[PDB]
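Let me begin by presenting the structure, written as structure tokens, before commenting on it.
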Number of protein chains: 2
Amino acid sequence: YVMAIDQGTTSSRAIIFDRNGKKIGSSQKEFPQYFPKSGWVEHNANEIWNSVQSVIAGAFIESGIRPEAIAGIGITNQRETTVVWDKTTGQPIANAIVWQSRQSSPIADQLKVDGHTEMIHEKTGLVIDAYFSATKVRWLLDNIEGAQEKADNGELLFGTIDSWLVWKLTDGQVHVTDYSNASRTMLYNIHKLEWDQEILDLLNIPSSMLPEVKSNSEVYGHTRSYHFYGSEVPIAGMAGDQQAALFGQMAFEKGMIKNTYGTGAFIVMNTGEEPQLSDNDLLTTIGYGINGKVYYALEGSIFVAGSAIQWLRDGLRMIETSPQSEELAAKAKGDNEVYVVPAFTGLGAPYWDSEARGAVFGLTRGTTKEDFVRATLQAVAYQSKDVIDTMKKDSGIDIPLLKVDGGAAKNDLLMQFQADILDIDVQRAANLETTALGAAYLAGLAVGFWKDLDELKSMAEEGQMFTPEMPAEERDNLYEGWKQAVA
Amino acid sequence: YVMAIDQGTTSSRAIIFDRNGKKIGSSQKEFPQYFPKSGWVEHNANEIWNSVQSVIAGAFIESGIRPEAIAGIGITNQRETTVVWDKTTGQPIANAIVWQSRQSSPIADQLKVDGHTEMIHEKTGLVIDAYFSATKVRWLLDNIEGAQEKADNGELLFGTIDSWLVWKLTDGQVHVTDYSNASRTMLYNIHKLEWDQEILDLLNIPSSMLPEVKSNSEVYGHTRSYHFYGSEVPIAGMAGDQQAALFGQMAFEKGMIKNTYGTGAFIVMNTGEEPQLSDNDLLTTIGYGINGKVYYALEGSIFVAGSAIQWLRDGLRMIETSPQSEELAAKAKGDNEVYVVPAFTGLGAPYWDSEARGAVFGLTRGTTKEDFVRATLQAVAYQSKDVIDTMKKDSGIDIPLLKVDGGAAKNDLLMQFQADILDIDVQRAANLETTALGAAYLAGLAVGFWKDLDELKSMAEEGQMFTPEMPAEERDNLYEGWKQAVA
């Protein structure tokens, strides 16, 4: 079978996808997110492992076949979260920073300033955007537990979620990572995919606790046991949610583009083997195509998206449930200038805002009780529009009927109020969570389970496009709001 | 460190142990008691299982350290609960008909009035009641289409709740059923300690694929390949939880009684070496003491006596948010003529006869429409009396010393109510859900560790014996009302 497991940020979803693109489980658990002072959000490794176990072994709902035929494992874990654990005492005495809280601003700003600030960006593409894993580490391993000297002798070996789940999965393993997530961690690099020492040696310790990385289909078993081969069933995938979605959605050819609006609005393309970067405030990333090999591509720079939606329900309830967007909200015309950019800690986009926390905007009396709700629906799609519109202006590659998916993306209406200004169609792949399948496939590419990428092509469904509407000759009229009331 | 866990009830939490003997509280994990309809509680096993999955390994997070310095892990689970698989294939024939169920009654027609039941009173020591695991199995057996052919071939397999918990852990190479579930399982004659092949012939039931009488007090796990594990991991057996509670307290000496609640009302105690078949309703089940051997005991528990939060919340939505129970449903008076007899799906209790439909009856006039809180609460005492009193009157020797260690009553009302209503102060403890606690102390004895007991109970600081008070002598009023309002 295929154990297409997902993780989002904590939202443990996905199950044992029964080979032929089918389902047999209802794994959906969103653990209680915490919001400390200001925006110092960070869920302890405890919450990570406790939830992961529920999906891993828990995925056995209907198709509970023993290790004798499961396989096809492809962990679609989260990404950028740098967790730690104490090897000597054997018990983790700390928390885990999250990729959605710019709690790094306190310190990172005093070190950049001079030339080296742009140094990384003007050449690579990425930029030290505070919450970028490595940068966050410069604070973590200091205030929490006084033992600087101990940090020299390993002590609390650091590593991303990948290096975490694997390490303490069953017990015994090596600090592994993967290319896809690697670049994001900033310790590695897109134009390197290897362990860049030199600069990194500035994180209090000279790269002492260096995580390992994996290249292609890391189809591998474990170190659990106790003199017996147990909880040592095969595996792969081991990649970030958004990264798995990238190649998973049949993206194995030129010009293949997608979209996945959920906790984050990440769009990735397929530029063959060209590590390029869009000088217009855009980042860099990797991709896949043709045969089982790593390609290169660009992405969209977003901090968060579906956070605004998860926010009100756990505060300004009102409507109780978030899916209301599909129901009592449709005939409500549209947002109407209230562009509430999901700014919990910083904004994101080409503008970043390393100090701006919170962004109400849309100062209009319309903001009554049930008003705030639809604001996010509109905003998220438009947030995608921000990078989309600017992208064509440089690359020149026009975007066709792109593929879209995601838990939050389930709102049919979201597709309509998005493609509008772009004047084109979109097609949602016949699969609510196609993301899980991507990383999952990377297990069969070893034991001769899967021949090669060229096979799935014959089975697809693209008859899910929305009919273009006549009313639109003005579109950018709203667009102007992006160039107003925000700075 | 050491690990002991519960399963079923309402919350399959996990309670991890530490150095010497310390419990790091309970984690907070819960999953609804999934049920189809009516008394046909075909409760999905995988549902309650998913919660248990993290409980197996993820729960370790409390103590911090993982499976690399552990001991015997004792398991307590809801008894009965038949579950049938496809030999080694995870895909069940249907699902699990849990301990709380009644649907075999109308089927047992061609059995009860056939004379071949009188011996059951001396052999297994039972009476005519649908509340018997074996009957539920025989029910499902004589229910599924063409299941007869599927039987002989070797496709379907006989089993109960005891297997699954271990099954998924073993790797699927285990089919156990601890002797503890005998008696309740009609086809598990206590006088024989083994399955009764006799009746099987009546329905042409194979005497082949039957579970194995396993252990509870020590490691085990399960084998697939020779030696191996297969995700096996050292397990430390299983046992019916609201039976095991008998051992959770020193109900060994002739002068100590206990009381389990769990989800409703479960009273049981060790009787002695020889089958004391005292015609008084209470049936005979397996029980032991210092010497972990097969001995005799009396029991005749009830499905539930008044599941407050459950029905009040998910049923009437009166208390809304669970905390609100003790918060409001225990302050200014209560009950008043109200006599609600628990018997939604099944009856149980000395009534036995399912025909006695229990529900809300003795309602007073002038009661505001929104009047439902002190129902189940007050009702508990009335039913608990019908089971605890019978036990005392059976033996003759009335014992004032009733201590509770079955949790459930988180609302202090029971202590500050149930006590004076019967004058005997039902004494509490610190750790409410002692049922799970007593699980790890079992496995330890075999491994020496604590050697026996003596000091181990140095944490049973009950504070003070709640002194019985004068304002209680008036309760017989409603008692002589209850002994009439029910038919």
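Here Swiss-Prot sets the residue numbers for chain B, with the shown residues being 6-492 in order.
Cβ coordinates are placed from backbone N, Cα and C, and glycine is handled just like the others.
Features of the protein shown, as given by Swiss-Prot:
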BINDING   B:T14, B:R84, B:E85, B:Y136, B:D246  sn-glycerol 3-phosphate binding site
BINDING   B:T14, B:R18, B:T268, B:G311, B:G412, B:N416  ADP binding site
BINDING   B:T14, B:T15, B:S16, B:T268, B:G311, B:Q315, B:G412  ATP binding site
BINDING   B:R84, B:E85, B:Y136, B:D246, B:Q247  glycerol binding site
MUTAGEN   B:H232 to E  Loss of phosphorylation, 2.5-fold reduced activity
MUTAGEN   B:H232 to R  Loss of phosphorylation, 3.4-fold increased activity
MUTAGEN   B:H232 to A  Loss of phosphorylation, no effect on activity
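Listed recorded positions: B:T15, B:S16, B:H232, B:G311, B:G412. Those with a CB under 8 Å from a CB in chain A, in sequence order: B:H232.
Taking Cβ-Cβ distances under 8 Å and a sequence separation of 6 or more, the neighbours of B:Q315 (ATP binding site) in its chain are B:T15. When secondary structure is read from DSSP and collapsed to three states, B:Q247 (glycerol binding site) falls in the helix class. Cβ neighbours of B:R18 (ADP binding site) (same chain, under 8 Å, six or more residues apart in sequence): B:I10, B:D11, B:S31, B:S32, B:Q33, B:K34, B:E35, B:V60, B:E438, B:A441.
Between B:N416 (ADP binding site) and B:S16 (ATP binding site), the C-alpha separation comes to 17 Å. The most densely surrounded of the binding-site residues B:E85, B:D246 is B:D246 (count of other Cβ atoms within 10 A of its Cβ). Here the candidates are the binding-site residues B:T14, B:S16, B:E85, B:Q247. The one whose C-alpha lies nearest to that of B:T268 (ADP binding site) is B:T14. Note: the CA-CA distance between B:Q247 (glycerol binding site) and B:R84 (sn-glycerol 3-phosphate binding site) rounds to 7 Å. Around the Cβ of B:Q247 (glycerol binding site), a 10 Å sphere holds 27 further Cβ atoms from the protein chains shown. In the three-state DSSP reading, B:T15 (ATP binding site) counts as coil.
Of all the recorded positions in the list B:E85, B:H232, B:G412, the shortest Cα-Cα distance to B:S16 (ATP binding site) is found for B:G412.
All protein chains included, B:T15 (ATP binding site) registers 17 other Cβ atoms within 10 Å of its own Cβ. Counted over all residue pairs in B:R84, B:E85, B:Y136, B:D246, B:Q247, the record's binders of glycerol, the longest Cα to Cα distance measures 17 angstrom. Between the recorded positions B:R84, B:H232, B:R84 has the most other Cβ atoms inside 10 Å of its own Cβ, all protein chains included. When the C-alpha distances from B:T14 (sn-glycerol 3-phosphate binding site) to the recorded positions B:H232, B:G311, B:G412 are tabulated, the minimum falls on B:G412.
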